[PDB]
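Comments concern the structure below.
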Amino acid sequence: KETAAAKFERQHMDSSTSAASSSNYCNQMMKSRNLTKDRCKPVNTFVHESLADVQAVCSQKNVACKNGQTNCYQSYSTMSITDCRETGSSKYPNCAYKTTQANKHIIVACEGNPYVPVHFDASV
């Protein structure tokens, strides 16, 4: 009953912060967004732009998705993001992440009517 579109917002949108609040950001966010519930999700990116700006990427530069599907789109502008990557010493259920802030072009997969982001593919 959580739609794919909503799942993308839960896993990948954080418009509140302009950047990676703190060295603790990923630890807090991976947990609070329920990405550490059944396992430590290994890598996950949060975008610090408006929902409208991220949704707009679905009409931007069409690029191949990593899995070979055709429905991925790269932002023309750079966007403020935070990459979370699980540490080597991280042990479920105490999932531990390195927080890295970047300004990069994002690549999202879009699907549906309306055509909206449903997966975060990459940043470049």
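Note that chain A carries Swiss-Prot numbering, so the residues on display, from first to last, are 27-150.
So how was this one determined? The header says X-ray crystallography, 1.4 Å.
Yeah, the Cβs are placed from backbone N, Cα and C, and that goes for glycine too.
Listed in sequence order, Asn70, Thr71, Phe72, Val73, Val80, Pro143, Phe146 are the same-chain residues at least 6 apart in sequence whose CB falls under 8 Å from the CB of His38 (mutagenesis position). In the three-state DSSP scheme, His38 (mutagenesis position) falls into the helix class. What Swiss-Prot records for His38 is active site, proton acceptor.
All chains included, 20 other C-beta atoms sit within 10 angstroms of the C-beta of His145 (mutagenesis position). Sequence annotations record features per position, and here Swiss-Prot assigns active site, proton donor to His145.
Among the features that Swiss-Prot reports, substrate binding site is placed at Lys33, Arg36, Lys67, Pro68, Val69, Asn70, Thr71, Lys92, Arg111.
Quoting Swiss-Prot on the mutagenesis of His38 to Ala: Loss of activity.
For the published mutagenesis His145 to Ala, Swiss-Prot gives the following note: Loss of activity. In this structure, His145 (mutagenesis position) is part of a beta strand by DSSP.
Between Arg111 (substrate binding site) and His145 (mutagenesis position), the C-alpha separation comes to 17 Å. Scoring each of the binding-site residues (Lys33, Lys67, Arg111) by how many neighbouring Cβ atoms lie within 10 Å, the top position goes to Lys67. Within 10 Å of the C-beta atom of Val69 (substrate binding site) sit 10 other C-beta atoms, taking all shown protein chains into account.
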